[PDB]
Every structure is written in structure tokens, then in C-alpha cells.
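One structure is given below, encoded as C-alpha cells.
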Amino acid sequence: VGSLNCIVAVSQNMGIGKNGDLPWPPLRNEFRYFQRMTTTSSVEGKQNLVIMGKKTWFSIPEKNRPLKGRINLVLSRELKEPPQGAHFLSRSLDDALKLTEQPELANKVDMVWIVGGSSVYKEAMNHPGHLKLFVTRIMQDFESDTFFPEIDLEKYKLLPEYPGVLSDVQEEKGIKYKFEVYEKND
Ligand SMILES: NC(=O)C1=CN([C@@H]2O[C@H](COP(=O)(O)OP(=O)(O)OC[C@H]3O[C@@H](n4cnc5c(N)ncnc54)[C@H](OP(=O)(O)O)[C@@H]3O)[C@@H](O)[C@H]2O)C=CC1
Ligand SMILES: CN(Cc1coc2nc(N)nc(N)c12)c1ccc(C(=O)N[C@@H](CCC(=O)O)C(=O)O)cc1
């Protein structure tokens, strides 16, 4: 209905995951920021939809599943029904966005958030239209097995600031990271 956005936390070597989990120790305010951005709707009586791939879903502790206050959609071609806790299942990202325009959800969803994995990001990314990427830069290297695709600076502009997103360097468990927002329209 509203805006299509991606949200990712990536290490300096572009890593987003390792053996089913994050490559760094848990960062509690990085998690807090993920939840405040995905859960806040810009219009009353609306909710945000969060789209993820099957291993992203299973990477979330079972006790926080489904993500609360959000419409949880799982992307999968192998699954027959949404996994336990999930609200929706689609076989592709267009089917997922085609569903948004179904009276079902059409008067219900403000913003649409893509939360992972790389294949989903790679795809939302080349998709046409207005897109924003919310990138948390974890400023160090971490052994990964899964990476974020390359941001094309000829298409995405790094914004100088964005309301509700801290512009300075954060630090936790001794890891420094900073929050960035990029925008596209093509
Ligand atoms: N740090 C961060 O910001 C993030 C970290 N992570 C971490 O990264 C990893 C998850 O990674 P990734 O491996 O990339 O996993 P995904 O979560 O993207 O899983 C891939 C599965 O999802 C389904 N799928 C994905 N894209 C599509 C599509 N376009 N159409 C239909 N089905 C699709 C397929 O399921 P099937 O095989 O069933 O068809 C595919 O096997 C974990 O390590 C997780 O903890 C994850 C996201 C964000
Ligand atoms: C592997 N993922 C992806 C993920 C982790 O961190 C991120 N950070 C950003 N910026 N982007 C992402 N896409 C993620 C996730 C794992 C677990 C939860 C999770 O438990 N979320 C609770 C967190 C609540 C809390 O931590 O207190 C929630 O309500 O969102 C979310 C995402």
C-alpha cells in the first residue's frame, strides 16, 4: 500500500549471517532499532507488513515468532503452508506485493519491510520503483557465510540525515556501528 523498504545490518566485509545466525554477538539496541522501524506505522489503524525468506524466519528465536504488531509473510517455494506462527506464505516477491492490493490487506498495511535474506534483498533491490534501504553498518569484519549484495551508488543516494535515525556512531559490547538510509527512484 505505502512505502517499500529494506532493513539490513551488515559487517565491513558485507556479511549478514553465519550458520543460521548473525555473525556478531547480539546488539540489543540494534534490535530495538529494527523493531521500532518495522513496527511503527505512519497512518492510524494500519500495520506494517514484513517479508522474509524461509531461513530468515527460522533464524528468529521461536519465542519472538511471529514478530509482534507486524503482518509476517514468509517467502517460499518448497513450503505448502506458512510455518507455525506465520501469517502468509508466497512463492515470490511479486506475489507478495500483488497480495497487498487484495482487499484482504489493501486497507490494512501502511509500509512494507523486507528483512532478509540475500536473495530477497537482491530482488527487492533491482525491482522498479521507489525504494529505501535502511543499512546499519557494523564497523568491523566478521566471518560470514551469507552477504548483502552490492549497493550501486549510481542508483542509490546516501541521505544526509533522516528523521528518527541517529546520525552518530553507536557502540555496544565494544562494536561500533552507524545507521544509514539510501534512497532510489527509477
Ligand atoms: N544481519 C541482518 O540484517 C540479517 C541477517 N540474516 C541472517 O542471514 C541468514 C538468512 O539468510 P539467506 O540464506 O540469505 O536466507 P533467506 O532467508 O533469504 O532464505 C532463502 C529461502 O527463502 C526463500 N526465498 C528467498 N527468496 C525468495 C523469492 N524471491 N521467491 C521465493 N522464495 C524465496 C526460498 O525458500 P525455498 O528454498 O523454501 O523455496 C529460499 O531457500 C541467517 O544467517 C540469518 O540469521 C538474515 C536477514 C537479515
Ligand atoms: C535475523 N533477523 C534479522 C535482523 C537482525 O537484526 C537486524 N538488524 C537489522 N537492522 N536488520 C535486520 N534485517 C535484522 C532478526 C532476528 C531476530 C529478530 C527479533 O527477535 N526481533 C524482535 C526483537 C525485539 C528485541 O530484540 O527486543 C522484534 O520484535 O523485532 C529480528 C530480526
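Quick note: numbers on chain A are straight from Swiss-Prot, i.e. 2-187, in order.
For this deposited structure, the header notes the method as X-ray crystallography, 2.1 Å.
Using the three backbone atoms N, Cα and C, a Cβ is placed for every residue, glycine included.
Annotation comment: Swiss-Prot describes 4-185 as domain 'DHFR', evidence class sequence analysis.
Taken from Swiss-Prot, the feature NADP(+) binding site applies to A10, 16-22, 55-57, 77-79, 117-124, supported by experimental evidence. DSSP classifies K56 (NADP(+) binding site) as helix under the three-state reduction. A simple way to gauge crowding: the CB of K56 (NADP(+) binding site) has 14 other CB atoms within 10 angstroms, across all the protein chains here.
In the three-state DSSP reading, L23 (mutagenesis position) counts as coil. Neighbour density for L23 (mutagenesis position): within 10 A of its CB lie 19 other CB atoms from the protein chains shown. Among the mutagenesis experiments that Swiss-Prot reports, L23 to R is described with the note: Strongly decreased affinity for methotrexate. Decreases catalytic rate constant 200-fold. Decreases affinity for NADP and dihydrofolate over 10-fold.
When other Cβ atoms within 10 Å of the Cβ of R33 (substrate binding site) are tallied across all protein chains shown, the result is 10. Annotation source Swiss-Prot lists substrate binding site at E31, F32, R33, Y34, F35, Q36, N65, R71.
Spatially close to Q36 (mutagenesis position) yet at least six residues away along the chain are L68, judged by Cβ distances under 8 angstroms. Experimental mutagenesis at this site is recorded by Swiss-Prot as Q36 to S, annotated: Increases affinity for dihydrofolate about 2-fold. No effect on affinity for NADPH.
According to DSSP, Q36 (mutagenesis position) is assigned to a helical segment. Under its mutagenesis annotations, Swiss-Prot gives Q36 to E the following note: Reduces catalytic rate 2-fold. Reduces affinity for dihydrofolate 9-fold; when associated with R-32.
One mutagenesis experiment named in Swiss-Prot is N65 to F, and its note says Increases affinity for dihydrofolate about 3-fold. No effect on affinity for NADPH. Within the same chain, no residue at least six positions away from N65 (mutagenesis position) has a Cβ under 8 Å of its Cβ.
For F32 (substrate binding site), the spatially nearest entry among the recorded positions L23, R78, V121 is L23, judged by CA separation. The subset of binding-site residues (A10, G18, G21, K56) lying with their Cα within 10 Å of the Cα of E31 (substrate binding site) consists of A10, given in sequence order. When the binding-site residues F32, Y34, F35 are compared by the number of other C-beta atoms lying within 10 angstroms of their own C-beta, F32 comes out lowest.
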